[PDB]
Amino acid sequence: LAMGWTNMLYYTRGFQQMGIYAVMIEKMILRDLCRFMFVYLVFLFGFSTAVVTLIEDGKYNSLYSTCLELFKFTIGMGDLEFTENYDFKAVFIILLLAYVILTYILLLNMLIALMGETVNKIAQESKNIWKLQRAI
Amino acid sequence: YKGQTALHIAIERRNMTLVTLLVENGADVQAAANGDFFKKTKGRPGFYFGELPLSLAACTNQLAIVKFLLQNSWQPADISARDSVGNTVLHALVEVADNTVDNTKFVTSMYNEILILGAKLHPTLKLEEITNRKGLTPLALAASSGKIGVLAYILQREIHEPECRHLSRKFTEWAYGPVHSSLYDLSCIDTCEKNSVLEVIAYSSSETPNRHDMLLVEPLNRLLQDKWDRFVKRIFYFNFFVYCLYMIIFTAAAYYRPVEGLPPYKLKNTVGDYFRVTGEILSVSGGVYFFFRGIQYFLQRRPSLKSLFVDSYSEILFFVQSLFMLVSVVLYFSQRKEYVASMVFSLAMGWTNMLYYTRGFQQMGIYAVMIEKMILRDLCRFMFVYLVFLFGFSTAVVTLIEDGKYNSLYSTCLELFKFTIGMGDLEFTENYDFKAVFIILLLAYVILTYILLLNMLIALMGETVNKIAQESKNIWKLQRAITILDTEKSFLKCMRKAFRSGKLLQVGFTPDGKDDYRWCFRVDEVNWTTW
Amino acid sequence: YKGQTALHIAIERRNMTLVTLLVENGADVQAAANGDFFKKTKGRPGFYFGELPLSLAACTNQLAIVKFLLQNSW
């Protein structure tokens, strides 16, 4: 059901503006989202493993839970205090702050800038791709 | 000034009559002006030219005067002369160039003319292997000094001159119509065992004006790509896989660390415990390996203690990971719990060091270079300003708060920081008086940091992206070149195998009856225009 | 290479005299150079032109030579 609903974009061809917009979306998902996802996933897995290792025992003593909790930061929902079951609170807070600075502050903003450049660069190519799609 | 002799002044004055009038009656022509005004240094800015009358005439672009050499009523003007630093005329020419347009143009033209005349007068002499006190050939000096224009000139030299064309460096083999194949000499570029253009450029200090743009010259780029595709691609992929496997084992070992207290911990006779301990051993061994590798790099390269913390971030990061691992082991055997903290620090650093291998894939390598530049410039500036703002307003707020949980600098600073990540509260406490002041302070802080500075950070990064495309690509190319050079010097699987290029007899005959082989390198080219 | 005939070389050399000297006395003009150097593929980069003397002259942009077609002693 979800795949079918999201496949409604296919028909956006046949309307020049929305067709070009859909082509923009393709190109973005192909290049920028891919690169950012690779780097960000490496970062997230690394820091998540470190954090779970630090945690002594409790609800968040599993890789899945800690990974989800670290990911919650990316969507503006981080906690910075989601657990206390550990020692050496300084290390925990240092790790969380480093992860925040590296991913949220830097990489997301970089994603916005790279997309902006991409938009600035692929106007004519997007229009031509839309024309080819309509021809097909 | 110490050698402003009559002929010196005449040449500096650029007159064709006084020079000749001195030439007659045998004016001395081997005087060296070692005056402090004639040396190289910023103090009392003078004009270094080579210290010899021939060199001076050359630096002044006096071709007309030149060709006075090897005449009568005259004294020797050996092209193989040497000053107090051993520089020849060619060395002076490379020194004077400043990578401008006209300067390049003239300097290359002269350099040529002197080459041809020297070949004519003494065909049995070999200029370009002459070396100075530093032992650097003029090509080597240019490579190590930042003069891109001359590098491009020499490396693409052509002299279609019937009797002494052998000095040329670029050759054309066959033209079966519109497509023809050319040869580029490799001698003293990839393998010299004393000084090679590639090794010099790669390991050149950070102060070189054009270290990045040097590799864009034709021959160098083709050679690096060729070596890559030949063997470095596979060697690098193998190294990447090994590092990934080591990281996986380290993570697995750390994850299952026992929780009993006061290490070291007794080894129960079990399969799982056995796997944990062997994984530990593997991880510690990898840490030792990286530590020794970093030590070897530090001793072999011998950084000048300034570029040490300014270049080679990757070496520093790997060495720091090794240090954390080793300290973790030391504590683990010292009966302390902090080995866990050291272990997690090392684990996170190692995982985030996986970006290093993103070189070897053009797109991701350029992306990593973008990330570097951003962290270096934009993140730094924003962090400084934002930290000043945050500390100021945090101190003000904590002062305002009367007493309670948030009556400490750390807690209030954390609470104010929570705003930056879209988690602010605006009501996290009420223990105070004068709520208007509190809300005013919080609103001012929000407006100044969240609304303004973050958005400004996005805009500045956008500008940076728009500005550093080509530089990022060039930096990635340099990184890959350094990787190729290390790998080749590593003897990991080479052992002088994995050869470099093909050999040919290109001249047919040198000026002497003997022939020669010049270790050439082929690159086919096709052109329609210019039949 | 398999068909580097005299006229082939002359055309590749782009001279108006050798071509005519071969044209007289009826030089053959339907030779196909199926040499591996004259085929299409990356290995041993050569120059594919069509494999025929007319095609070769065309790929070389020799209009002057062209229009030699449909003449005598030919």
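Chain A is numbered as in Swiss-Prot; shown residues: 545-603, 627-703, in order.
Cβ atoms here come from the backbone N, Cα and C positions, even for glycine.
Taken from Swiss-Prot as is:
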- A:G643: Na(+) 1 binding site (BINDING)
- A:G643: Na(+) 2 binding site (BINDING)
- A:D646: Ca(2+) binding site (BINDING)
- A:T550 to I: Reduces sensitivity to capsaicin 10-fold; no effect on sensitivity to resiniferatoxin. Reduces binding to resiniferatoxin (MUTAGEN)
- A:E636 to Q: Slight modification of pore attributes (MUTAGEN)
- A:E636 to K: Abolishes channel activity. Restored channel activity; when associated with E-639 (MUTAGEN)
- A:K639 to E: Restored channel activity; when associated with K-636 (MUTAGEN)
- A:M644 to Y: Slightly modifies channel permeability (MUTAGEN)
- A:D646 to N: Strongly reduces the affinity for pore blocker ruthenium red and lowered channel permeability for Mg(2+) (MUTAGEN)
- A:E648 to Q: Minor modification of pore attributes (MUTAGEN)
**OP:** Name, in order along the sequence, the recorded positions among A:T550, A:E636, A:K639, A:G643 with a Cβ closer than 8 Å to any chain B Cβ.
**Re:** A:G643
Subject >> Among A:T550, A:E636, A:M644, A:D646, the most crowded of the mutagenesis positions [Cβ within 10 Å] >> reply: A:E636
**OP:** Could you check which of these recorded positions, A:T550, A:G643, A:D646, sit within 10 Å of A:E636 (mutagenesis position), going Cα to Cα?
**Re:** A:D646
Original post:
Any idea what the Cα distance is from A:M644 (mutagenesis position) over to A:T550 (mutagenesis position), rounded to a whole Å?
Top reply: 26
Original post:
Just counting, how many other CB atoms are there within 10 A of the CB of A:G643 (Na(+) 1 binding site)?
Top reply: 10
**OP:** Restricting to the same chain and to sequence separations of six or more, state which residues have a Cβ under 8 Å from that of A:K639 (mutagenesis position).
**Re:** A:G645, A:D646
Original post:
What Cα-Cα separation, expressed in whole Å, is found between A:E648 (mutagenesis position) and A:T550 (mutagenesis position)?
Top reply: 37
Original post:
What does DSSP say about the residue listed as 'Na(+) 1 binding site': helix, strand or coil?
Top reply: coil
